[PDB]
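Chemist: Below is the structure I would like to discuss, written out as structure tokens.
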Amino acid sequence: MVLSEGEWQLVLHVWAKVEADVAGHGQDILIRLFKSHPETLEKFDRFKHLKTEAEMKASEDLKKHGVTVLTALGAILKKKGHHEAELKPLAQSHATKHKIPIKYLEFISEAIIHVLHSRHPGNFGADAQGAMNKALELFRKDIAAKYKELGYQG
Ligand code: HEM
């Protein structure tokens with residue numbers, strides 16, 4: 001997959017909006033993931049005691065982890081597909097330490113798109129959604145290729 005220069009422009013335009021409130025976006029994306037797919041919460045030893053949305057929103061540590069996640073994803077997207085070097089440490093930890101299937105990356109991709117609609121209702125149209133879906137699919141396909149490079153079936 002290759003994005004047009006126009007599609008990358010759209011992705012980076014949207015990402016400038018996430019960067020204005022990284023902690024808010026990151027907290028919402030993780031809660032959305034955990035509510036929609038509660039099996040993913042069991043992968044987080046630090047958070048799996050949290051049982052309800054209201055407990056999750058009160059967790060300062062969940063919020064900090066949201067910042068960690070979006071900061072790495074942002075550095076990757078700014079490379080406009082030339083991201084091999086940035087992917088390698090991410091693929092390494094998620095395949096070999098956390099043991100996260102690619103399917104769970106599809107679930108967090110759906111949570112990102114849901115939260116971008118919920119936080120930017122007039123600012124995230126069909127064209128920007130299409131470009132972001134393509135950039136996140138590019139990311140998932142390339143990280144699935146790095147899993148295989150490391151010897152894992154994602
Ligand atoms: C956009 C996709 C994602 C990005 C950019 C990302 C990024 C990160 C980063 C930067 C860290 C800390 C350093 C590291 O361990 O590598 C981390 C930790 C972790 N990730 Fe992800 N991650 C993503 C998706 C996922 C998903 C979907 C799951 C599970 C359902 C997951 C499970 C974990 C766990 C369990 C940790 C360790 C948490 C802890 O510190 O207690 N990751 N991730």
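Heads up, header says this was done by X-ray crystallography, 1.8 Å.
Yeah, the Cβs are placed from backbone N, Cα and C, and that goes for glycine too.
Checked Swiss-Prot, it gives:
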type: BINDING; residues: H65; note: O2 binding site
type: BINDING; residues: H65; note: nitrite binding site
type: BINDING; residues: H94; note: heme b binding site
type: VARIANT; residues: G122 to A; note: In metmyoglobin
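Locate each feature and note its surroundings.
Modeler: When Cβ atoms from all protein chains are considered, those within 10 Å of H65 (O2 binding site) total 15, not counting its own.
Look at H65 (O2 binding site): DSSP puts it in a helix.
Every protein chain considered, the tally of other Cβ atoms within 10 Å of the Cβ of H94 (heme b binding site) stands at 20.
For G122 (variant position), the number of other Cβ atoms no farther than 10 Å from its own Cβ, over all displayed protein chains, is 5.
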Chemist: Could you say whether, by DSSP, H94 (heme b binding site) belongs to a helix, a strand or a coil region?
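Modeler: DSSP call for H94 (heme b binding site): helix.
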Chemist: I'm trying to understand the geometry here, so how far is the Cα atom of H94 (heme b binding site) from the Cα atom of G122 (variant position), in Å to the nearest whole number?
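Modeler: Rounded to the nearest whole number, the Cα-Cα distance is 34 Å.
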Chemist: Rounded to an integer, what is the Cα-Cα distance in Å between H65 (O2 binding site) and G122 (variant position)?
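Modeler: Computed Cα spacing between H65 (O2 binding site) and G122 (variant position) is 27 Å.
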Chemist: Using DSSP reduced to three states, classify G122 (variant position) as helix, strand or coil.
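Modeler: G122 (variant position) sits in coil per DSSP, no helix or strand.
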